[PDB]
Amino acid sequence: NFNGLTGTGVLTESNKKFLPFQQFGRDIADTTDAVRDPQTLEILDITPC
Amino acid sequence: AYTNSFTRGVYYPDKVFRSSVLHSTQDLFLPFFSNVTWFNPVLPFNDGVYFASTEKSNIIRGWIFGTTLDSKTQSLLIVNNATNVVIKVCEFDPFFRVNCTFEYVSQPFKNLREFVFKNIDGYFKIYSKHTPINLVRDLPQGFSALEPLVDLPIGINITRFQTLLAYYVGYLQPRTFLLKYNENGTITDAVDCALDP
Ligand SMILES: *[C@@H]1O[C@H](CO)[C@@H](O)[C@H](O)[C@H]1NC(C)=O
Ligand SMILES: *[C@@H]1O[C@H](CO)[C@@H](O)[C@H](O)[C@H]1NC(C)=O
Ligand SMILES: *[C@@H]1O[C@H](CO)[C@@H](O)[C@H](O)[C@H]1NC(C)=O
Ligand SMILES: *[C@@H]1O[C@H](CO)[C@@H](O)[C@H](O)[C@H]1NC(C)=O
Ligand SMILES: *[C@@H]1O[C@H](CO)[C@@H](O)[C@H](O)[C@H]1NC(C)=O
Ligand SMILES: *[C@@H]1O[C@H](CO)[C@@H](O)[C@H](O)[C@H]1NC(C)=O
């Protein structure tokens, strides 16, 4: 649960170049594939289990 | 007076990371090749404003956004001073000679400055980009998207605005664009779906 966003998956460090205002990325199925950690501001990639 | 907006005035429609993709979105954008007036009168705001300026002497102090722009209604005043920007909403030939509810202070903002001003869902949304150019009498060609600068949840009615002191003014329209995101999630190009066949 990241700031209200829920799901199941494996979290890894992201290499995605998020802009300073972006909080999460989206796939073609409108699923979340990356989030910004609300406390550390670290970008994490989400890979389903 | 009037110049060619070319392909300027495109901004990031939301805050979602995308990369290596063509994304179709409908929003208020400056139409491609729209007629952009080249300029100090009070102007209509309409559905949103495209503003740009090429002053090398830091002439543009800021802007006034409201309706009657007098003691009858709440209005938004944005003023830039040394190392600071001050934004306030109060019951307010301006240029310092220019019931308060909104107080906000943040960082300040050949040198082409491009801004997009929207007033939607209670938000006065400001987008901004700063780039060097090699021309004075017109806007540059090529493509550059504007990142959001600040989202201001000031729930007021804006129909007219004035510039506090050359600058250009255009207006946004409900248009559909196909935006091209590169590998770093930067919008590098765009197609105006209603420009031509
Ligand atoms: C909030 O969490 C972030 C990330 O863990 C940490 O860097 C920061 O110090 C925290 N701030 C406060 C006020 O606790
Ligand atoms: C812009 O308006 C001017 C002045 O009316 C006119 O001369 C010119 O043809 C217009 N250009 C475009 C692209 O509409
Ligand atoms: C502020 O609101 C009060 C209503 O109690 C009004 O009398 C006063 O004139 C307002 N300020 C201005 C500039 O109108
Ligand atoms: C800019 O104006 C604000 C007014 O809120 C003031 O507090 C700030 O100190 C000013 N900055 C400078 C350098 O004078
Ligand atoms: C803003 O004020 C004008 C006054 O001419 C009015 O016609 C318009 O409906 C108002 N819009 C809103 C959202 O209150
Ligand atoms: C932006 O994309 C280019 C490829 O055209 C790449 O060489 C550059 O390193 C990327 N920028 C960042 C910060 O990764």
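Each position is counted from 1, following the chain as shown.
Note that Cβ sites are derived from N, Cα and C of the backbone, with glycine treated the same way.
The Cβ of B:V42 (variant position) has 12 other Cβ atoms within 10 Å, all protein chains considered. While the structure shown retains the original residue, Swiss-Prot records the natural variant B:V42 to A (Swiss-Prot position 83) with this note: In strain: Omicron/XBB.1.5, Omicron/EG.5.1.
Non-local neighbourhood of B:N80 (mutagenesis position): B:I60, B:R61, B:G62, B:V86, B:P108, B:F109, each in the same chain, at least six residues away, with C-beta under 8 Å from its C-beta. Swiss-Prot gives this note for the published mutagenesis B:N80 to Q (Swiss-Prot position 121): Partial loss of biliverdin affinity.
Here the residue is the original one, but Swiss-Prot notes a natural variant at this spot, B:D93 to Y (Swiss-Prot position 138): In strain: Gamma/P.1. Secondary structure at B:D93 (variant position), as computed by DSSP, is coil. Taking a C-beta cut-off of under 8 Å and a sequence gap of six or more, B:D93 (variant position) has these contacts in its own chain: B:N40.
Non-local neighbourhood of B:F96 (variant position): empty, since no residue in the same chain at least six residues away has a C-beta under 8 Å from its C-beta. The natural variant B:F96 to L (Swiss-Prot position 157) is recorded by Swiss-Prot, whose note states: In strain: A23.1, Omicron/BA.2.75.
Counting every protein chain shown, 13 other Cβ atoms lie within 10 Å of the Cβ of B:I133 (variant position). Here Swiss-Prot describes B:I133 to V (Swiss-Prot position 210) as a natural variant; the accompanying note says: In strain: Omicron/BA.2.75.
In three-state terms derived from DSSP, B:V136 (variant position) belongs to neither a helical nor a strand segment and is classed as coil. For B:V136 (variant position), the same-chain residues lying six or more positions away in sequence with a CB closer than 8 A to its CB are B:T54. Listed in Swiss-Prot is the natural variant B:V136 to E (Swiss-Prot position 213), annotated as follows: In strain: Omicron/XBB.1.5, Omicron/EG.5.1.
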Between B:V42 (variant position) and B:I133 (variant position), the C-alpha gap once rounded to whole angstrom: 27
B:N80 (mutagenesis position): secondary structure state under DSSP, collapsed to three categories: strand
